[PDB]
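Novice: Following this message is one structure expressed as structure tokens.
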Amino acid sequence: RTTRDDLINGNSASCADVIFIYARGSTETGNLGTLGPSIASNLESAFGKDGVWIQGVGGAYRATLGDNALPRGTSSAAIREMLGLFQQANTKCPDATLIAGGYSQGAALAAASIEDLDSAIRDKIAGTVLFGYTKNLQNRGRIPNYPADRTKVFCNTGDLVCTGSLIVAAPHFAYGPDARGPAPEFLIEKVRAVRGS
């Protein structure tokens, strides 16, 4: 449901081919929040339950609303947590293709983590999806040090966080359809582009 720790719980002897690491939005529950489960179900349909590991960013990431105001759009502790998960994935399953995503503060967290990641691991992330990207204007719709072709940003018209502010308006909560269709569609396509079929 809202909590998935497939990477942490997973057996190194039976690694999935695809590992998805996702960061929830502010004040959301579990480690997947409102959008994560929808993406997860569709990834499982495409790759099979044993084919993909779903891992939310929990631990030190409290998804505290106020942290949106910090320099990187989230806390240092949260970035360390997500970096640690990418590092665990790389160590536990060196041959798995990685994919990532984040919503709202989670999108800033995903961008900050990916920017700080060792390039060898970052290069294994075949595609990243960002919803209501809080640093969209500041980063010109990109994740620093990460290719534009592997990035997909979903920023609704009227979602003020996509236009340089931290005001939360109704369009910020209208990413449901994207999480159910185009976001997993993009992730699946990017994984198949490099893994083949």
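Chain A is numbered as in Swiss-Prot; shown residues: 33-229, in order.
Looking at the header, which is where the method is noted, we find X-ray crystallography, 1.7 Å.
The backbone N, Cα and C atoms fix where each Cβ goes, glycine too.
What Swiss-Prot records for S136 is active site, nucleophile, and it gives experimental evidence as the kind of evidence. Annotated active site per Swiss-Prot: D191, in sequence order, evidence recorded as experimental evidence. Per Swiss-Prot, active site, proton donor/acceptor is recorded for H204, and the stated evidence type is experimental evidence. According to Swiss-Prot, the experimentally introduced change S58 to A is described as follows: Severely decreases activity on p-nitrophenyl butyrate. According to Swiss-Prot, the mutagenesis experiment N100 to A carries this note: Increases activity on poly(ethylene terephthalate) (PET) and decreases activity on polyamide 6,6. According to Swiss-Prot, the mutagenesis experiment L198 to A carries this note: Increases activity on p-nitrophenyl butyrate, poly(ethylene terephthalate) (PET) and polyamide 6,6. Listed in Swiss-Prot as a mutagenesis experiment, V200 to A is described as follows: Increases activity on p-nitrophenyl butyrate and poly(ethylene terephthalate) (PET).
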Novice: Please report how many Å separate the Cα atom of the residue listed as 'active site, proton donor/acceptor' from that of the residue listed as 'active site', as a whole number.
Specialist: 5
Novice: By a 10 A CB contact count over all chains shown, which of the recorded positions listed here is most packed: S136, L198?
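Specialist: Per the Cβ count, the most surrounded site is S136.
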Novice: Using a Cβ cut-off under 8 Å and a sequence separation of 6 or more, which residues in the same chain sit near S58 (mutagenesis position)?
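Specialist: The answer is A95, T96, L97, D99, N100, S136, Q137.
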Novice: Could you give the Cα-Cα distance between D191 (active site) and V200 (mutagenesis position), in whole Å?
Specialist: 7
Novice: Return the residues near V200 (mutagenesis position) by Cβ distance under 8 Å, restricted to its own chain and a separation of at least 6 in sequence.
Specialist: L192, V193
Novice: Around the C-beta of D191 (active site), how many further C-beta atoms are within 10 angstroms, looking at every protein chain?
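Specialist: I count 25 other Cβ atoms within 10 Å of it.
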Novice: Ranked by the number of other Cβ atoms within 10 Å of their own Cβ, which of the recorded positions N100, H204 ranks first?
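Specialist: Answer returned by the neighbour count: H204.
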Novice: In DSSP terms, helix, strand or coil for the residue listed as 'active site, proton donor/acceptor'?
Specialist: helix
